[PDB]
Each structure stands twice: as structure tokens, then as C-alpha cells.
Amino acid sequence: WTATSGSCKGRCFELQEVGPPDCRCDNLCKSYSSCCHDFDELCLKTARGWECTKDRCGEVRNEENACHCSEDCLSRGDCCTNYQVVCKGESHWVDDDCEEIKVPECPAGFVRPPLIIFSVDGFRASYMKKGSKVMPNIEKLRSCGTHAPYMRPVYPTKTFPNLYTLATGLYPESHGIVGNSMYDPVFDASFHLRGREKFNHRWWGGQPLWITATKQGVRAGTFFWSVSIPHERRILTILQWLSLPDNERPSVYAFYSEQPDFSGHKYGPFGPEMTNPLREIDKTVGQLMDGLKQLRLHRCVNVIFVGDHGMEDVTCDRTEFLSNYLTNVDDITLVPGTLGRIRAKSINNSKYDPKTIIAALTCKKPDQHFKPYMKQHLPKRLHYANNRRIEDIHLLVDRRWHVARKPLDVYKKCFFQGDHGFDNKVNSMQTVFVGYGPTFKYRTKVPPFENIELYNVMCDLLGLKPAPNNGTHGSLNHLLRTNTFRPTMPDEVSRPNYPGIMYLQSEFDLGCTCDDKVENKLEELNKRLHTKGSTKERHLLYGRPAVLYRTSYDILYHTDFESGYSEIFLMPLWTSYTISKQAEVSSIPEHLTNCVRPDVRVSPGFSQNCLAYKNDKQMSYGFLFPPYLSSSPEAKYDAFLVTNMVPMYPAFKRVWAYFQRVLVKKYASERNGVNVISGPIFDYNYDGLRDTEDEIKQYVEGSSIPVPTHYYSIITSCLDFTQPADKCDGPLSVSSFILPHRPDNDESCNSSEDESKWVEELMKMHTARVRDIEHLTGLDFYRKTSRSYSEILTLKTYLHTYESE
Ligand SMILES: *[C@@H]1O[C@H](CO)[C@@H](O[C@@H]2O[C@H](CO)[C@@H](O[C@@H]3O[C@H](CO[C@H]4O[C@H](CO)[C@@H](O)[C@H](O[C@H]5O[C@H](CO)[C@@H](O)[C@H](O)[C@@H]5O[C@H]5O[C@H](CO)[C@@H](O)[C@H](O)[C@@H]5O)[C@@H]4O)[C@@H](O)[C@H](O[C@H]4O[C@H](CO)[C@@H](O)[C@H](O)[C@@H]4O[C@H]4O[C@H](CO)[C@@H](O)[C@H](O)[C@@H]4O)[C@@H]3O)[C@H](O)[C@H]2NC(C)=O)[C@H](O)[C@H]1NC(C)=O
Ligand SMILES: Cc1nnn(Cc2cc(C(F)(F)F)ccc2/C=C/C(=O)N(C)CCOc2ccccc2)n1
Ligand SMILES: [Ca+2]
Ligand SMILES: [Ca+2]
Ligand SMILES: [Cl-]
Ligand SMILES: [K+]
Ligand code: NA
Ligand SMILES: [Zn+2]
């Protein structure tokens, strides 16, 4: 209930929104159906349009008018944005040459440069080049400011998850807005774009930028706009707020455009009808910049032009129907479209089995355009599992496609030609970033980066301390002229032991065997030196990783590789080795096929054993340092040490062996040497963080050997590939993966074929940032380089996406 017969006089777009049944005059009153009776008359004036004309110059102020052309308007802050151009012979901002903004040039009384976030829904990254002729204002922001070729959205590439990630720096699984539509089973309530439940604050986790600002004494304009408030009115409202007295004036604002998304759905990302919405957005940016220029704020404000996601071609005919795969289709609820989320229609259904639903949806049609997953098996780079609002069963849908439950759903609701929501690596889902102003760099292009990083930078721009978030603070320092954040490397928590030879062969009763009783002082001092770490600078090129949690571990040196061996998990946390361009792949000799050798530096009690693997009919083993890449027949023996062994399903060993035998050498050949660090990951609770030992749900039968959920590798070389990996003078290049350690290859529909036809594609699907591996292991990599730490943080957030240009 609203007493809508209070008034909006003097209250239009009030920043402190008032409590029911007192009526409202804020940005969102329309959305709540709670505006005072006179809101439209007083706050949504339209009389005479949005532009000054020659006859209106120096007019008498008429309060009915949408904006003003009178002499007093500038003091008041409510001139039409083109007032100085029409009435004072000024030029439009877009027609002025750009000039470096070295320092904020702000009116007296401004304590910090304001920040204006200009957010555009569905603005696909390629619009910057493809629409450049019709977007002169945006092109000036882009060419004169700092820009990335594209910005990576989060998954799912929907509006609400992405705007709220922008606001918070958090993955959807952490902020809780995991879709445009959601069921929370704790609340037993549903969240939808249309309706009232989305207004409840219990949906919205983390701490968005406007709250961060308020908590720290920085006033914020309201970020949200009701759809019926015209764009010119949103711009004029921001320009009036900027004219408030110092004590009332916000320092941070957002504008939101529903375009070009709205038209993109109807006409496709590049429909001829798309030109007009792009023109209209540009004119809005123009009105803002002209308006700032009139207020002498155009070299004072930092402006961010940013999108939430792109737009792909998707039509009705490109729909897969679950009714074509499932006989029980009415016993499930599907969240449909450009992703699928499945749960049971009724929690009282005891015969609902997710395992049989997944099997019925797996590799059933030759060109099947979606892939089912238990959410914990989704690529770790999506960070899309650790929320009760995300259903256990997920469908990753191919770009250009929809999934629906039954044909009736699609023709009882062709309407649309564009949609979005797909995997956030997909080129069509990429969006835009431009920063322009005194705090951003001048005429600078930066590499693509993820939208989770922006909250930290917006905090830097405003002098705020960010709430804990998923950005890596410092990794975007290269966007900024000043206000950079200078972090220190985290402190190592556990120091390693460096064990020497302390055990006799016969102390080990591991059920292991090796044919190694082979027979010199020239070569014996040599092997001892290698065991003392003489080759370690070749194989540990960027220093040893730091262990950031409490544990007991040993550094083990060898001719070809160095490892940090966990006495708790009975295997390496990490294994590091360098493979030059010239290196040769050899085979495992016949005599060594089932060889596993005791490591006389490590107690039998801290070792794996072969009997456990023999007993465990499901589990086999592999090696972290590949025997195939040994430098010599003699060095090869080190690769068979029980301390280089890890538990591996036979199905996974196909993957691992092809990676180690074929791909490592291929990358060394393509990149001029590679350094590789590989290791296990344990993430049984799918939270993206390193498990403690008491979280482990599976061990090798009858043993204390924990089974990894994933295996990682980080493959580093010189960015200038004319220099070998081990003699690199400048910036580095990295690609990494987090491969799921699965007992079958059901994920890969073509896995009955030769590994050359499917393994590399699997690895590409599971591409990862070094930072993702750090969260999952509690390690910190690249500790000893000569590069600036900010540059290393950028390297650690890099994701190799394997999309064309
Ligand atoms: C991305 O960045 C974010 C931000 O840094 C990282 O998320 C953090 O991860 C931390 C580790 O998991 C986590 O710390 C926990 O906090 C608990 C207190 O939580 C409340 O307070 C904070 C601060 O105000 C608040 O932000 C939280 O908000 C969450 O929960 C509400 C629901 O009420 C949501 O609205 C909101 O969206 C958000 O949800 C997300 O986080 C939770 C986990 O907290 C998930 O379950 C959700 O799915 C969703 O992802 C909270 O309101 C605190 O109680 C925890 O302490 C327990 O665990 C520690 C381990 O050290 C143990 O020592 C303690 O004793 C304690 O254990 C006891 O409780 C157990 C569970 O009930 C029980 O089993 C035991 O027996 C014990 O009695 C813990 O410290 C932090 O909250 C979140 N923050 C956010 C914002 O999500 C994230 O990890 C990063 N991601 C990656 C990949 O790096
Ligand atoms: C989602 C989400 N999360 N945060 N925002 C605000 C926002 C943020 C940011 C950013 F980039 F700076 F972060 C930029 C713009 C916005 C504004 C969004 C907006 O005006 N709309 C989506 C229309 C009205 O929508 C609603 C939504 C809920 C309730 C009532 C109305 N939107
Ligand atoms: Ca959107
Ligand atoms: Ca975990
Ligand atoms: Cl959704
Ligand atoms: K076995
Ligand atoms: Na398969
Ligand atoms: Zn959309």
C-alpha cells in the first residue's frame, strides 16, 4: 500500500529513497508502482524536447520545459546539453581535438574526480570496429582514452549476473545472482526479471560499489533506472546531481541503456535494424559529454563505457528438445534457453535419478548441440557450482542454439533472432571496455581482461578500499595514469624441508618392483650434484612456488625436474621442468614398464605403495614428470620414483599420456622451449578453493592416498619466441589447464577415436588462468622474476581462450 497523495515537489530523483506508505520520487519508484501522483508532471517533464534552438536562447525560465536555454540554467545545472553550442557558439565535445588530460581539471570544491559508469546492455565487442562510422562520440572516447579490444563477461553471459559482477567484483556463484531466473530452495522462493521478489535484499550478496562508497563516506548516485524513464532524462538527472553543493553531490554515478540488447534480440547482433540503436547510444554519449563540457567537468570526470555481454545469432529452428532424449520429461523442471539447469519437478519423487538423466542426455545424437554436466564437472574457469541456487544438472549449450523441454514451449510463448547466455569464452559474448579521464591513460590499448577485475579499479578511481572479491587487485594497474594499487606478494606460510638420503631400499615394503640393478666417480659426483639441486635454475625458472597454508612438505631435486612433495597428501603439490626446443621424446624401455622405485629421501610412511593400486580395480597411476622427456637413459630412472607417482583412472591416463608424450614436445617446438609446472588439485566441495585433508571423499582402495579431482599444468615461455624459454629477457607467455580427473571420457563424444582427434580439444575446453590454479592449490607462482609484480598479476589472470581472432 502506498499513500500516493504525498508530493514529489522538490524531491525528483531523490537519492535517499523513503519508506512506505510515504510515496516515492526515486529512480525506481515506477518499478515498484510507488511514485507520488505528481511524479510524471514534476519529474518527467518533456515540454519542448531535449535541445535548445536559436529562438530559445536567453529565454525566460519556464519550469514546464524538459531542459532550459535561459541564462541562469548553468548555475542551476539544467540547461539542455546543447545550450552552449546553440546559444554561445561553443563546439560539441566530439568536434574538439583530444588533448591529454594529465591532471583532474575540476571546479573548486571537488574532493576527487567523479566516476560515471555508462553501461550498455548487449553491446558486443565487435560493434566498436563494425559500427565505428555511426558512433563518433564513442570512437573519440575509445581512441583518446584507454580501451581493451574486448572485455570477458562472466558465465552465464546474462544481464543480471553480469551487471552485479561489475558492481561487486564477484563471480555469480558468490554474489548469488546466478541467473536472470532462480529458485532458492532454502528460501523456497523464485527470482524473476518481472515481478517483486527480485526487490528482496536476501537475493543480492557481496557488497556492490554504491554500498562500498557509502560505507566509506563517498556519496553515490542511484545506479538502477526504471525502464520508462527516457535516456535524455537519466543524463540530465546525472548532470543536475553533479551541480549539487559539495556536501550533497555524489562522487559516483551509473547510466544504464537497455540498448542495443533490446533490438539485438529482435534482429540479431548485425541485423540492418541495429544501426539506429547504435546511433542513438552514441548521441546519448554525446549529450553526456556536451553536458559535462558546459559544466567544465569534461576534463575532471572519469568515464567508463562498459558492456555486460555481447549477442549471438539464435533462432527458433535451432532448438534441441529434451523430449527427444527423455521419456520422463514431465518429472523435470528445466531453466531453458542458452543454458540449461535441470532439477526434479517434485522433491517427493523418490525415483528421480540425476545419473540416469545425464546418461540419457550424453552423446545421443551425432551433432548434439548441448552437453550435460554435473555442475562440479563444468570447466573450472566458469566458477559456476558453489551456490544452492545452481541446479546439480547443467547443460552447456552450443553457441547459436537453445535448449527447451518440449516443442510446445517454443511455439506457445518466429520471435527472436539474437540471444546470449553461452560460455563466456565465446567470441560473440565478448563485450566492451573504454576508460576516459584524468585517472586513465591517454591513447592506450590494453590487453583483454575479465569484468570481475573492474570493481577493484572503480574502487581505486574513487580512493575506496574494495570489499573482498574475485578480482586480482593490481592486475589492471596498466590501465591507470595514477591511483595504482601496489600490492606485496603474499608471505610464504610453510617452508620446505630438503631431505637427503636417509632410508635403505629394504625399509620399503610397498609391493613395488623395478628392474634397476645396473652398475664410476666421474658420473657419481655428477648424480649427487643433481640431487643437491645443480640443475634447479634450468627447471625452476621463476623460483619455487610459495606454499600459502600450513603443511609439511619436501623439495626434491633431480636432473630433469624439481618437485615440492607433500607428506600429508603423499604426492607432489607441484612438479617443475623445462623442455627446450631441441629436446627429444623417448619411449619407456620394456624393462621399466611397471617400474616404481622407492625414494630413499622419503620415509616408507610418507610414500605411496604399489599394492594399493594393484588392489584398486578402478584406479591406476601416472607420473607428474613424464618419463618420455628424460634427458638420458640414466636420468630416466628418476621419473619412476614413487614420489613422482599420482593416482589416475585408466580413462584419464589416455588424456595425460597424450599430453605428456605428444603435446609438451609440440609446445616446446612452437614456443621455443617451455617451462611446465604440473600437479594435483583436490576440490571435492567444488568451491574453487584448495581442500583441507578432511574434505577428501575418495582414496586409493585400502590406503591413505587421496584421489585428485583435477590435474593442472602451467606452461610458460618467452613472449618474444625468438628467445628460448630459459633465456628470456622480457615479458612471459602462459597457457594453463585444469583437467577433470574423471573415470570415463563421456565428456568427449569422439573419445573412442585416436587421442589426436579429441584430447587437445578437451584441454582447450578446460583452459585456466594461473590465478584459478592458485586458488585451487594455495600456491603462489612466479615468485622470482625480474618483471614488475603488477605485470606478473596480469600474466596470472591471463586466459588463453582458443577462439579465432
Ligand atoms: C571469490 O571472492 C569471495 C569474497 O572473498 C570468496 O567468498 C568468500 O569465501 C570464504 C571462504 O569460503 C567465505 O568465508 C566464510 O564466511 C562465513 C561468514 O559468511 C557470511 O559473512 C560474509 C561477510 O559479510 C558474507 O559475505 C557471506 O555472504 C555469503 O552468504 C550469503 C548467504 O547468507 C549470501 O547472500 C552471499 O551471496 C554469500 O554467499 C556465498 O558464500 C557462501 C560461503 O560463505 C556460500 O555458501 C554461498 O553458496 C555463496 O557462494 C556470509 O553471509 C563463515 O561462517 C565461514 O566460516 C566457516 O568456515 C571456516 C573455514 O575457515 C571455519 O574455520 C569456520 O569455523 C566456519 O566453519 C563453521 O561453519 C561451517 C559451515 O556452516 C560448519 O560446517 C563448521 O562445522 C563450522 O562451525 C567462512 O569463513 C566468505 O563468506 C565468502 N564471501 C562471499 C562474499 O562469498 C570466494 O571464495 C572467491 N572465490 C574464488 C574461486 O576465489
Ligand atoms: C542486475 C544489476 N546489478 N546491479 N545493477 C545496477 C547497475 C550496475 C552497473 C554497474 F556496472 F556499475 F555495476 C551499471 C548499471 C546498473 C543499472 C542497472 C539497471 O538500471 N537495470 C538493470 C534496470 C532496472 O533493473 C532492476 C533490477 C533490480 C531491481 C529493480 C530494477 N543491476
Ligand atoms: Ca544484458
Ligand atoms: Ca574446495
Ligand atoms: Cl538464467
Ligand atoms: K588398479
Ligand atoms: Na566418450
Ligand atoms: Zn538480452
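Residue numbering for chain A follows Swiss-Prot; the residues present correspond to positions 51-463, 468-573, 576-591, 617-886, in that order.
Heads up, header says this was done by X-ray crystallography, 1.8 Å.
Just so it is clear, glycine is given a Cβ too, placed from its N, Cα and C backbone atoms.
Feature annotation from Swiss-Prot assigns domain 'SMB 1' to 54-97; the stated evidence is sequence analysis. Residue counts for the domain 'SMB 1' (54-97) by DSSP state, with H, G and I taken as helix and E and B as strand, are 9 helix, 4 strand, 31 coil.
Other Cβ atoms within 10 Å of the Cβ of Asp171 (mutagenesis position) number 21 in total over all chains. In Swiss-Prot, a published mutagenesis experiment is listed as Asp171 to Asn, annotated Abolishes lysophospholipase D activity.
One mutagenesis experiment catalogued in Swiss-Prot, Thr209 to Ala, is accompanied by this note: Abolishes lysophospholipase D activity. DSSP assigns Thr209 (mutagenesis position) to a helical segment in the three-state reduction.
Every protein chain shown contributes to the tally, and the Cβ of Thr209 (mutagenesis position) ends up with 21 other Cβ atoms within 10 Å. Among the mutagenesis entries in Swiss-Prot is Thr209 to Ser, noted as: 15% of wild-type lysophospholipase D activity.
According to Swiss-Prot, the feature 1-tetradecanoyl-sn-glycerol 3-phosphate binding site maps to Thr209, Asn230, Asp311, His474. In the three-state DSSP assignment, the secondary structure recorded for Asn230 (1-tetradecanoyl-sn-glycerol 3-phosphate binding site) is coil. Other Cβ atoms within 10 Å of the Cβ of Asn230 (1-tetradecanoyl-sn-glycerol 3-phosphate binding site), summed over all protein chains shown, number 17.
Sequence-distant contacts of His474 (1-tetradecanoyl-sn-glycerol 3-phosphate binding site), defined by Cβ-Cβ distance under 8 angstroms and a gap of at least six in the same chain, are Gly172, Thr207, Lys208, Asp311, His359, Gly360, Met361, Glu362, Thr388, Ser482, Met483. When secondary structure is read from DSSP and collapsed to three states, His474 (1-tetradecanoyl-sn-glycerol 3-phosphate binding site) falls in the coil class. Residues or ranges marked as 1-(9Z-octadecenoyl)-sn-glycero-3-phosphate binding site by Swiss-Prot: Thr209, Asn230, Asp311, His474.
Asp311 to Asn appears in Swiss-Prot as a published mutagenesis result, with the remark: Abolishes lysophospholipase D activity. Residue density at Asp311 (mutagenesis position): 22 other Cβ atoms are found within 10 A of its Cβ, drawing on all protein chains shown.
For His315 (mutagenesis position), the Cβ neighbour count at a 10 Å cut-off comes to 18, with all displayed protein chains included. Annotation source Swiss-Prot lists Zn(2+) 2 binding site at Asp311, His315, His474, citing experimental evidence.
For the recorded site, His315 (mutagenesis position), the DSSP three-state label reads helix. Swiss-Prot documents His315 to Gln as a published mutagenesis change and attaches the note 20% of wild-type lysophospholipase D activity.
Long-range neighbours of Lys430 (mutagenesis position) (same chain, six or more residues apart, CB within less than 8 Å of its CB): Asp764, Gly769, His791, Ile819, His847, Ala849, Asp853, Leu857. Swiss-Prot documents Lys430 to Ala as a published mutagenesis change and attaches the note Impaired secretion. No effect on lysophospholipase activity.
Separating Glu573 and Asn576 are 2 residues for which the deposited structure gives no model; the Cα atoms of the pair are 9 angstrom apart. Neighbouring residues of the recorded Zn(2+) 2 site, listed in sequence order and excluding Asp311, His315, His474, comprise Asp171, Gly172, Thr209, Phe312, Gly314, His359, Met361, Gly472, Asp473 (Cβ within 8 Å of the Cβ centroid).
Each of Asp171, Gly172, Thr207, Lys208, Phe210, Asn212, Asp358, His359, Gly475 belongs to the same chain as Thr209, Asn230, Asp311, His474, is absent from that list, and has a C-beta within 8 angstroms of the C-beta centroid marking the 1-tetradecanoyl-sn-glycerol 3-phosphate site. A Cβ distance below 6 Å to any atom of ligand 5 is met by none of the recorded positions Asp171, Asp311, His315, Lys430, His474. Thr209 (mutagenesis position) has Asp171, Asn230 nearby among the recorded positions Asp171, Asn230, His315, counting only those with a Cα within 10 angstroms of its own Cα. Looking at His315 (mutagenesis position) and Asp171 (mutagenesis position), their Cα atoms lie 11 Å from each other. According to DSSP, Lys430 (mutagenesis position) sits within a helical segment. The binding residues for 1-(9Z-octadecenoyl)-sn-glycero-3-phosphate are recorded as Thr209, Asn230, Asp311, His474; their greatest pairwise CA distance is 14 Å.
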